[PDB]
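Heads up, the thing below is written out as structure tokens.
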Amino acid sequence: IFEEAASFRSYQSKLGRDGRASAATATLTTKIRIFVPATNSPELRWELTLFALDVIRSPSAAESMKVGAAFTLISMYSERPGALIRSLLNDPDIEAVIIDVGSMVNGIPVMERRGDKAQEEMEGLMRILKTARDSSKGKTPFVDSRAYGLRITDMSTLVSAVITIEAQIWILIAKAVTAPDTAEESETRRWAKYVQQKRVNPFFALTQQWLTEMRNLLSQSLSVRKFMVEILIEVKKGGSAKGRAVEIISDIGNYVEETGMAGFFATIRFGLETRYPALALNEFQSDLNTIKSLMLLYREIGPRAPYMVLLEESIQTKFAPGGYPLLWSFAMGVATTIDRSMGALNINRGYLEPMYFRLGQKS
Amino acid sequence: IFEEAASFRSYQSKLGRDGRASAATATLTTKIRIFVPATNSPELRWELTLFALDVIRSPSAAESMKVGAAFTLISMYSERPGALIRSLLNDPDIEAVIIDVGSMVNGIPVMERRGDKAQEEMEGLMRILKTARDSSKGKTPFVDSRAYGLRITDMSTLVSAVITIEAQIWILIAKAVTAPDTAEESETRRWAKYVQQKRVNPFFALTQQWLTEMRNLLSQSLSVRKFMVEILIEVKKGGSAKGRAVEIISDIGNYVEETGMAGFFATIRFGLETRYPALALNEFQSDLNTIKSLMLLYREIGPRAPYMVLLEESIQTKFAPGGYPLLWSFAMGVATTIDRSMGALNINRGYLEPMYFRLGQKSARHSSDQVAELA
Amino acid sequence: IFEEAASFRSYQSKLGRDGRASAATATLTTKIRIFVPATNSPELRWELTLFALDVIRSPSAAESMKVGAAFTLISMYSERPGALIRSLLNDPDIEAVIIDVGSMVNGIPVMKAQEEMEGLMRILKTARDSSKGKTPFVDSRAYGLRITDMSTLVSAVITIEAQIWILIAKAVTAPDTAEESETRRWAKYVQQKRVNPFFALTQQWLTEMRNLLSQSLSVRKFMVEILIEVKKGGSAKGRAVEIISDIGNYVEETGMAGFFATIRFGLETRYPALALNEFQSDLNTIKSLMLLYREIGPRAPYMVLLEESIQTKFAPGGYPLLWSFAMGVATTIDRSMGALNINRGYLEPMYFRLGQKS
Amino acid sequence: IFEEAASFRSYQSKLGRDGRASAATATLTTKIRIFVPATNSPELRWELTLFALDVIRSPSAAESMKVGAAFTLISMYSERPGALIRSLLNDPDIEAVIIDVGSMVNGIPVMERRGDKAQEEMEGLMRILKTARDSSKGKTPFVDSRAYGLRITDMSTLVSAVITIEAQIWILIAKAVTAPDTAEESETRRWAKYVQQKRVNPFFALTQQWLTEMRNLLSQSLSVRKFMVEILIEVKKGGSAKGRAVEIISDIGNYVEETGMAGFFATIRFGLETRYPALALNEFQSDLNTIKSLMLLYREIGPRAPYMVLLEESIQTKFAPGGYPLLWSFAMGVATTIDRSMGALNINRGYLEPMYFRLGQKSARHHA
């Protein structure tokens, strides 16, 4: 009777989720160039990291090149650069061309053996590198200048450095897509942890100017975020121990999970799990039916769940906080009142109902 | 006994839903010209987008041309624009001729397909473009004028721009066929989101004058809305990753769902799911039986459900609130009282029953129980 | 008793048939440029055909360009030329780049690119000059025609395509001595009014293309893939696809000669000599071969054109006693046969005469 | 043992026949205009027939116009002529525009009911009609001149005439696409029959000049023959009443069926069914196995089978009597010796097997 209505609300929510979309809907494919470490030496890896930091620092490079640069920079993890990109990269809008450099002595960009027209390309790269240096007033990748010159020769120093720069990329993802400004407090807080735990090698500390330029590249590119989240999911999965490189990623992951699903988690933790007298209120009953439908929905969306926000996944919109407002306003009233850490989260949405929020605090 | 009556109400509701309609009912098919992206080159694609924005802006162009232009504009997504139209488009009133754009570097309009029998077509296009410029007092499609001039040279810039224009199509659908005036508030609110989220590239912002001209094209053409809703359903289906382009469509979808079925959902959410003790009042029985028949009916209508009103779908009339007056009026009286966001809905309809709604209000605002008393 | 031996022969034949090969074996993937159809204008379609004919006519074009030319030539049929190539092309050595030329009517070449157009110009000039002005068609008026309408277009396209497909029949079994057969097939299509004679293509061009087919495997792989694909299927085929399918009936079984000759002659002939003790090993061979043939499956009628390694096993040299007798019968009884050279080292004179004598 | 080989030959013959072809195989579709009789008014219908006869008779009209004309001419059967064409026409190479005529009130040409996008449409038509008259030196479609002028107003006369013209098209089909030279003897013989038997009204007889122009159109166009064979299959089926119209078609059918599958039939009729003692000879075995595979194959080809040759169908190559040369050479040797009517078919193919030719003759003629 009434049970049919509740079942029907659930039916509506899951209706048309099924099926496979007709192939013609495939969006116009963008060609992106990734220059990638050709061979297994710390010599190449250090120099190429310097190159890549500067490509991203350059004012003169176009966005299509800048994304590809960023992909070079955060593929330094892999034992076999080309294989790492090709095997994890799984986002349809972008079609990758991989260039494996022959120990590039060219300068900031690669060496080119394609011919006479590529001589202009190398000079475009030169202009890009010059403009990078000049526009940044001489600030190189690292905060402390010795690091900019370093040219390391051996594996142990290489991994120490690379893991340091990469951890500086991964500290960004935590706020890149969920608050791209105001980011510094959180990213420094995560930095403190990794240094205090002796995981990351502070001689290679990366400069605020470079970190902000990378943060901005993450915010403004979907294609980049897709690759990042692909790797982030892939290394999260078991069937193997992770040593230093993947371990730093996984560590950062504990901050990165659930990010930009704040509302959903908060209603579950505060209010729901807490079983306040307010659970009793009849008026908030429907809200309960809402949350039930949501939880079953969440289950059905499956593998991407902890990173929906970062993936811009549409089904994410449905999952949004003010989709279930009455319960949320009361869950916030409880959360802000009971937990000292909460309430520093900005909850200024039009979805908030003052009466219900006050009931949550009053409770 | 009483059970027979309830079963009979259900029988009436589903009677004649069955069967396949005789072909004689097919309405006279309208021939519509769609110019569509010929090749995968950003030079052609940027210019053709500018052409299409201007076709829709043109004061002298026929509705037949304008619909076809709108179809060009919202097929920019595809790797093969012709294939996208042909494969998704499934609406009987319109028969499409796809003129695959032949580079069309010939000027403002398309290039003449094989050498025109009458070059007046290119000159018809010229008139259309002139009239567009002149009538709009020189306002070009994009809001900041450099963008209107800018020839696009790479795929990167192309996708940035195309995503931007397409998003501007899809922000319209939300109100085009449900509230075709008063639209501004909502469409701006949705614009703010996509920009703030950095999903679509504000350098390519399109002018309020162009957006109102496209909003009006949506309002006044059924054939357009049919194609929009066909695509909106098709891309909603899973079994695929979506990157930025399809993701903007899909994202808009989550606002666009249930639109123009407001009253039906509102009785479900407020009143029914709310299950206030007052729901047990004897008068409501017939209304409850009504809602039950409606919910089972909704199920039966199936895949088109998320967009019934926008699709002008016939069944929609039956679904309309006013089909359950007592329950609806009670549903509103509660809703308006309990939810701060509601009540901004326009409830000036005859199907509203004042006395009963005052009962809805009166119900809504009326083992401790102390907490409820305090709040 | 006997049973172990028979089962062992079968074991050997099926041993190592199974499994899937490790990806490291994959040979370095070769980039080929396939300039493809632009759209539904006869103006573009005619000009692109002339471009492609001239690419193949050019003395200066490289192999990589020539393969891509051949792919343009045998895609001209389709409603969407680029889609036809991309969707049927299923080939482990080659990666296609396909760019449908828009304003292909800009000059001789299809429409930094300024260099490319001049590369094309050089190609076309050198083609004209080196050929001493001899046009692709047997009647030169065809080279100048500049066709404007669909009817003439399809008449012409069908005609050129049929002229490619005439070649395939002999390209990879005997690329010289081909003339007699390819003319015999041509006579049919013309007499039946299936191909429109104004567009007949010149011996000079046909020889140059026959040689290109013989010497390039990767092109022939694509051709035979399409030739198989359009041969099957419960669909209507237009004059265009119909001519391909028709040619198919000459193309099938070609370069599987031996396997067929022993089946047709000797085996199906069932000469009294088949009872003789000596045959047993050969019979056991053929059994293994028949079951093997089944296992090779969908591409079977064109193993030869595919250079398929399995082909070796099916070769008639495998069952030499029966084969020598198979020629001896065939050459004696069936007037047109036995003109195919059975002078191999495997010929056993006693058995060849026994075949004659039977 | 030996049974494996025979089964393998059969396997090869059926292998890869199955499955569904990828859409990329679709050939570039040609847009073809069919002007079609708008209503059941005899005034329009007579004039439209005259128009269509002249379209086909014109020396200056292009192939695209000529095929569309031929489609008008051989759709005149229908109560709803446009529906008949659109609903039976099922061949991928051609995409039809059907134009229903506005009572043909314009003049010599069909008159555009809703008005032309270009006013020259009417004139290009005028040029076509003029050139038709002028190039043919004034010869109207009919042999006997009163018929050329007739301008019919009544249903009875209309159907008498239409049936007569249609029958004269369908007489042609039988030979137009198997041997369009040598044709006249046969097609006159069939004409005489229908007239003598009072199935068609000889006052309306169509001239050798019109018939040759149509015969040539049939020879040279596949797309026309596709529509013709579609109709020829459709009206061959039972389960319907027929009027004079469908009856004439069906009558023609009895000449048209099996045509251009000559060899397949000839080996079945003569030699195989003939079962001469010589059938026991060891040499024949391969040929017999061939024919077995052919019979099973013929079954599998199915509904199009009575018209394979006319359809140019791929499968037909395998059926080509050249395929089974020993049996065929013997089958001709018997046939030519035993049936006085046979042997008038020209059988000068290099595929003739001397032993069987001498042996077939020697079986049938001098062996009892």
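Chain B is numbered as in Swiss-Prot; the shown residues are, in order, 4-369, 385-393.
Using the three backbone atoms N, Cα and C, a Cβ is placed for every residue, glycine included.
The annotation RNA binding site is assigned in Swiss-Prot to B:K178, B:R193, B:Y258, B:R352 on the grounds of a curator's inference. Its Cβ taken as reference, B:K178 (RNA binding site) is surrounded by 23 other Cβ atoms within 10 Å in the chains shown. In the three-state DSSP scheme, B:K178 (RNA binding site) falls into the helix class.
Around the Cβ of B:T30 (variant position), a 10 Å sphere holds 7 further Cβ atoms from the protein chains shown. When secondary structure is read from DSSP and collapsed to three states, B:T30 (variant position) falls in the coil class. In Swiss-Prot, a published natural variant is listed as B:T30 to I, annotated In strain: Isolate Malaysian flying-fox.
For B:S139 (variant position), the same-chain residues that are 6 or more apart in sequence and have a Cβ closer than 8 Å to its Cβ are B:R60, B:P62, B:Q212. Listed in Swiss-Prot as a natural variant, B:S139 to R is described as follows: In strain: Isolate NiV/MY/99/VRI-0626.
Residues within less than 8 Å, Cβ to Cβ, of B:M345 (variant position) and separated from it by at least 6 positions along the same chain comprise B:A269, B:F273, B:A338, B:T339. Look at B:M345 (variant position): DSSP puts it in coil. What Swiss-Prot notes for the natural variant B:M345 to I is this: In strain: Isolate NiV/MY/99/VRI-0626.
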- Of all the binding-site residues given, B:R193, B:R352, which has the fewest Cβ neighbours within 10 Å once its own Cβ is left out? B:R352
- Query: Listed RNA-binding residues B:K178, B:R193, B:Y258, B:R352 - what's their greatest C-alpha to C-alpha distance in Å?
  - Reply: 28
- Query: Using C-alpha atoms, which one of the binding-site residues B:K178, B:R193, B:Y258 comes nearest to B:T30 (variant position)?
  - Reply: B:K178
- Message: Tell me the coarse DSSP state (helix, strand, coil) of B:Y258 (RNA binding site).
- Response: helix
- Note on the structure: Cβ neighbour count (10 Å, all chains) around B:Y258 (RNA binding site) is 17
